[PDB]
Amino acid sequence: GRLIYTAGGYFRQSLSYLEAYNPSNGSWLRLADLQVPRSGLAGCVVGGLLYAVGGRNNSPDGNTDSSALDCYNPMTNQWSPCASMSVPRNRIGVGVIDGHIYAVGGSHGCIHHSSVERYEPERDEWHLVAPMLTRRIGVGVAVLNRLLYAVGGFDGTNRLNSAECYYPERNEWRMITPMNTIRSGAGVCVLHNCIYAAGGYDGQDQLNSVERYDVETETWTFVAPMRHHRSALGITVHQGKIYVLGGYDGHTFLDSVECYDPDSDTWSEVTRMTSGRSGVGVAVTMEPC
Ligand SMILES: CCC[C@@H]1CCCCN1C(=O)c1cccc(-c2cccc(-n3ncc(C(=O)O)c3C3CC3)c2)c1F
Ligand SMILES: [Cl-]
């Protein structure tokens, strides 16, 4: 079976937790801690390995933005460092295309990045690619049909409803239709032919709303809202269903995990994380041993 891995996050300070949830039986497993606490990171999987990318260690002894890439092997339950990115990237978004990891946007202190870089596991090397048209931190990233989408975020001055697409063979970014909602620190993922954007912060309030972009019609449509308003949520897809994990609702660091069934257009509570946290990294891969 395949598990939903949550890495890092934030509650009082940045966290080192790695925990795995099994939708088939409801169980949570605590696995090997990250070597360095981090929130505002992203997770992804390549070749069955789990990668934790970017973030920041918010800690009583100082705050340090992360350029780190670290690899977790479920076969061994061990974290291994990989090559670091060109720059620290807190509140990062990532996407995988053709076995390569794209790191998108994020912050380094007051620097809000438009830059983008690509990691090649076989070479353990990062290389910069074309920058986005917009500086974006708290950016949602997804991949559909081997194209990379950057959705919403914060540009240093304003939260954004805008979104853009990267065409790898042209090394070029182009704007797409903006969302109907300003969203920073949303969860963004792909399901079927659609890019979903769930929650986020609009400048005044945390959001429960969810909308999706159909690449064939170039339009965004709202679907059913989540049960919990949330920003800095984790999101992933497991067996054709969207899962959202944790985040902040303006009041509480949520332990709520919700899942979306596109066929019934309904959200339901599925489990609680072992403790409330925001700004996790999430991805799906095989069971450990
Ligand atoms: C010291 C951190 C406090 C912070 C902010 C105030 C509320 C308590 N805190 C969090 O819960 C938190 C902690 C770590 C990371 C994140 C995190 C993750 C991804 C994206 C963004 N992100 N990126 C742009 C924006 C924006 O506001 O436009 C955000 C916030 C709307 C989410 C933020 C956290 F939110
Ligand atoms: Cl932060």
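We number chain A the same way Swiss-Prot does; the residues here are 325-613, in that order.
Going by what the header records, the deposited coordinates were determined by X-ray crystallography, 1.8 Å.
Placement of Cβ uses the backbone N, Cα and C atoms for every residue, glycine included.
Per Swiss-Prot, these features apply:
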MUTAGEN   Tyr334 to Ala  Impaired interaction with SQSTM1/p62
MUTAGEN   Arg380 to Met  Impaired interaction with NFE2L2/NRF2
MUTAGEN   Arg415 to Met  Impaired interaction with NFE2L2/NRF2
MUTAGEN   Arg415 to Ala  Impaired interaction with SQSTM1/p62. Abolished interaction with SQSTM1/p62; when associated with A-380 and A-483
MUTAGEN   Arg483 to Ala  Does not affect interaction with SQSTM1/p62. Abolished interaction with SQSTM1/p62; when associated with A-380 and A-415
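Calculated from their C-alpha atoms, the gap between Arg415 (mutagenesis position) and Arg380 (mutagenesis position) amounts to 8 Å. The distance from the Cα of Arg483 (mutagenesis position) to the Cα of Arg380 (mutagenesis position) comes to 20 Å. On a Cα basis, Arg380 (mutagenesis position) lies 10 Å away from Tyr334 (mutagenesis position).
DSSP assigns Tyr334 (mutagenesis position) to a strand in the three-state reduction.
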